[PDB]
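Below: the structure, in structure tokens.
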Protein chains: 2
Amino acid sequence: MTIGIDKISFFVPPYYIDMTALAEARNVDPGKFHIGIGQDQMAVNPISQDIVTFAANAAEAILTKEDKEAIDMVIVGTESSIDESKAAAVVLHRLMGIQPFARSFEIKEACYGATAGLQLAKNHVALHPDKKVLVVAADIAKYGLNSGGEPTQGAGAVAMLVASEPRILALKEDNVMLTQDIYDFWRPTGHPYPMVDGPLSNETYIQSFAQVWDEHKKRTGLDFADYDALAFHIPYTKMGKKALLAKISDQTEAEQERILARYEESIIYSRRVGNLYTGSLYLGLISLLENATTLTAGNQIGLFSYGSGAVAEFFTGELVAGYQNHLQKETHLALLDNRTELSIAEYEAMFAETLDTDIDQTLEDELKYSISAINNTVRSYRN
Amino acid sequence: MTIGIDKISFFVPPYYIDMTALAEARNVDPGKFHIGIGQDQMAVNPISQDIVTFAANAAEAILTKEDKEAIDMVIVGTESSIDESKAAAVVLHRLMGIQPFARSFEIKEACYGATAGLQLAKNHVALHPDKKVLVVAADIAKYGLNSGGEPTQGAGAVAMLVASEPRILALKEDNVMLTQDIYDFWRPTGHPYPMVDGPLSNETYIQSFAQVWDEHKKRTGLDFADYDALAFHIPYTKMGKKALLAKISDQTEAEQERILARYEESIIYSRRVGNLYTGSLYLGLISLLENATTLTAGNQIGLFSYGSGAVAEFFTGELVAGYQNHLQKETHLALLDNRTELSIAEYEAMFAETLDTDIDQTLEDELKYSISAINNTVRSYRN
């Protein structure tokens with residue numbers, strides 16, 4: 001029995017700011033964002049939209065009644081939580097109408113959370129093939145106006161229906177994971193914005209990939225030639241390209257052109273969204289599935305998942321025969337095309353606004369699953 | 001292949017306050033805490049001791065060099081986190097000296113976290129029998145001085161080595177889990193103390209046990225008579241007794257006496273510690289193993305795990321032949337008996353004190369793994 005991703009979909013807010021507008025507002029050369037970071041459009045979200053808002057819309061795009069009855073585990077991976085005790089997965093479970101006898105919880109490990117949930121979900125289904133697990137990555141990435149990280153900001157969520165005899169991606173058991181206590185990025189309790197050691201984040205991300213890849217090659221003998229495509233967690237485009245470059249230098253010129261071509265295909269939707277933290281890698285994978293014209297059934301996909309602090313893991317997935325018929329390109333393309341472009345002024349009004357959870361209030365937002373009210377610090381959602 | 005808990009241990013801070021002292025200082029009848037709540041001594045911890053401090057001491061009590069090399073996953077369950085991104089499991093992985101190639105993350109679902117980690121660990125080992133997983137519950141439960149929940153406070157951690165062919169407890173596949181979005185207890189980001197609906201927390205905990213127990217009975221046909229002992233998560237002693245009572249009303253007078261007698265044996269250590277949230281149920285299981293003179297190999301043990309907001313799950317375990325030779329009774333007792341009793345004036349000074357993570361400073365504390373210093377919000381530990 002094969003196990004893996006049966007359905008996948010992402011969701012992003014109805015708002016975005018174009019990088020050239022940002023460059024100009026920050027008195028720099030449009031090129032620095034388009035050509036340095038490798039970013040074009042950033043996702044922007046108002047206070048009435050949180051991780052439940054995204055996780056709910058994303059999963060609502062792939063769940064059927066039969067899925068609601070088979071799912072016995074819901075997992076949310078995020079490093080943008082709203083409660084320190086109650087898991088957002090409990091509210092996702094209610095809003096999605098999933099049957100009651102299920103286990104729900106949140107997993108926290110920087111941008112690596114959703115990968116953890118997915119592998120644990122793979123194990124669960126492998127042991128109970130009739131059951132399914134909903135693994136959703138949801139995050140909001142803010143660094144601060146005029147911040148060093150500002151151009152790498154993003155927001156959204158990616159939902160995965162994990163089952164046996166999957167229709168899109170059958171996961172293998174070649175996992176190589178690594179844990180290292182490094183303070184490249186962190187956020188002490190109480191800190192709205194993360195603490196960032198930029199250079200350390202850079203080196204650690206590039207090195208973690210090297211170490212994990214080498215071990216995997218050492219344990220499985222598989223090299224770049226053996227992979228049709230590679231999907232990466234990335235805080236921004238140019239980063240995964242630098243990590244990719246550093247490792248493929250000794251491959252043939254043609255082999256390098258092929259791997260980079262495929263990397264470029266994996267970051268199409270990301271260049272229009274930004275960092276989704278836990279869902280970054282998954283957004284890359286969705287991209288590869290919907291935009292990569294030369295992939296086909298049977299091809300091998302390498303996945304490098306990273307989490308600051310730092311955790312990292314490399315694993316493989318195989319294209320399932322007929323996968324091309326169970327994607328959501330369209331809804332994904334409409335989703336992106338239909339967003340409203342905020343001017344820098346609008347964008348800043350939206351970014352700086354706070355949601356004071358202690359104050360009772362009502363919020364208006366047309367988006368389904370967005371926050372409708374707050375009473376005694378409890379959020380209500382507009383379903 | 002049986003899979004389960006091979007070794008377990010708990011750790012609590014070196015101090016405590018007598019519940020009679022608390023009642024007198026709070027102008028309340030000693031018996032309200034002693035009988036009402038069913039608590040005798042509360043675990044108190046200073047600022048220099050956090051979730052890492054406990055999780056490390058606990059695990060250090062059961063890890064061998066061989067265990068450090070076989071463990072490929074480290075999981076910490078808590079609702080007392082110190083970082084919103086980086087999982088305490090990463091620091092625990094470093095302090096414990098576990099081999100590098102491991103997956104490390106934190107799980108958040110109120111007091112249900114560690115139970116999630118144990119089950120997923122079970123799955124992992126079932127699939128990779130030569131591997132072991134370290135699952136540790138670590139939490140600090142504070143409600144505030146002169147709080148309604150004050151007498152139910154606690155602090156500590158319980159560590160579990162999950163492996164195949166376990167020496168203490170072999171886990172069955174009879175799990176009945178449940179998820180319900182209810183605000184009985186939660187803690188919005190930014191809130192040092194939880195928001196608590198007492199009556200709702202009460203009814204929800206009792207009703208969850210009922211619903212879960214009935215379902216397990218409907219699916220397996222097993223009733224109370226079939227169990228040699230039951231272990232419960234409990235915010236306090238009298239709670240699990242009230243939940244136990246509401247469900248065993250129609251059993252024989254002799255059956256009720258036996259189940260209660262066994263329940264009383266599960267709460268011996270808890271009456272001297274208080275609420276460990278995630279590790280509460282596990283502290284009860286350790287108590288049963290170390291205090292229950294009549295238990296023996298092959299006896300069945302049902303465990304009821306509850307986490308606020310609210311998830312619950314009922315599963316069973318069987319005592320493995322020779323389990324009596326792989327427990328830590330002396331160390332545990334030595335841990336409880338050798339603690340320093342604080343006067344209420346001392347307890348109040350400890351409790352209120354805060355750790356300003358933003359201020360770089362040093363900290364002196366004799367406990368191994370307590371915080372030694374803070375620099376740029378990064379905690380260093382005394383190893």
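FYI, residue positions are counted from 1 along the chain as it appears here.
For this deposited structure, the header notes the method as X-ray crystallography, 2.4 Å.
Using the three backbone atoms N, Cα and C, a Cβ is placed for every residue, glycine included.
Listed in sequence order, the residues of the same chain lying 6 or more apart from B:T152 ((3S)-3-hydroxy-3-methylglutaryl-CoA binding site) and placing their CB within less than 8 Å of its CB are B:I37, B:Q39, B:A141, B:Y143, B:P235, B:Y236, B:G274, B:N275. Marked as (3S)-3-hydroxy-3-methylglutaryl-CoA binding site by Swiss-Prot: B:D29, B:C111, B:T152, B:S201, B:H233, B:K242, B:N275, B:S308.
Neighbours of B:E79 (active site, proton donor/acceptor), defined as other CB atoms within 10 A of its CB across all chains, total 31. For B:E79 (among others), the entry in Swiss-Prot reads active site, proton donor/acceptor.
Here Swiss-Prot describes B:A110 to G as a published mutagenesis experiment; the accompanying note says: 140-fold increase in the overall reaction rate, and 86-fold increase in catalytic efficiency. Taken residue by residue with DSSP, B:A110 (mutagenesis position) is part of neither helix nor strand, so it is coil.
Cβ neighbour count for B:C111 ((3S)-3-hydroxy-3-methylglutaryl-CoA binding site): 31 (other Cβ atoms within 10 Å of its Cβ, all protein chains included). Residues or ranges marked as active site, acyl-thioester intermediate by Swiss-Prot on the basis of experimental evidence: B:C111.
Here Swiss-Prot flags B:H233 (among others) as active site, proton donor/acceptor. According to DSSP, B:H233 ((3S)-3-hydroxy-3-methylglutaryl-CoA binding site) is assigned to coil rather than to any helix or strand. Of all the Cβ atoms in the protein chains shown, 31 others lie within 10 Å of the Cβ of B:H233 ((3S)-3-hydroxy-3-methylglutaryl-CoA binding site).
Sequence-distant neighbours of B:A110 (mutagenesis position) (same chain, 6+ residues apart, CB-CB distance under 8 A): B:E79, B:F185, B:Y277, B:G307, B:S308, B:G309, B:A310, B:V311.
The Cβ of B:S201 ((3S)-3-hydroxy-3-methylglutaryl-CoA binding site) lies under 8 Å from the Cβ of B:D184, B:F185, B:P235, B:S308, each of which sits 6+ residues away along the same chain. Proximity to chain A (CB-CB distance below 8 Å) holds for B:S308 among the binding-site residues B:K242, B:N275, B:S308. The Cβ of B:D29 ((3S)-3-hydroxy-3-methylglutaryl-CoA binding site) has B:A23 as same-chain neighbours under 8 Å, each 6 or more residues away in sequence.
Cβ neighbours within 10 Å of B:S308 ((3S)-3-hydroxy-3-methylglutaryl-CoA binding site), excluding its own Cβ and spanning all shown chains: 30. Maximum intra-site Cα distance, (3S)-3-hydroxy-3-methylglutaryl-CoA binding residues B:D29, B:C111, B:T152, B:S201, B:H233, B:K242, B:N275, B:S308: 29 Å.
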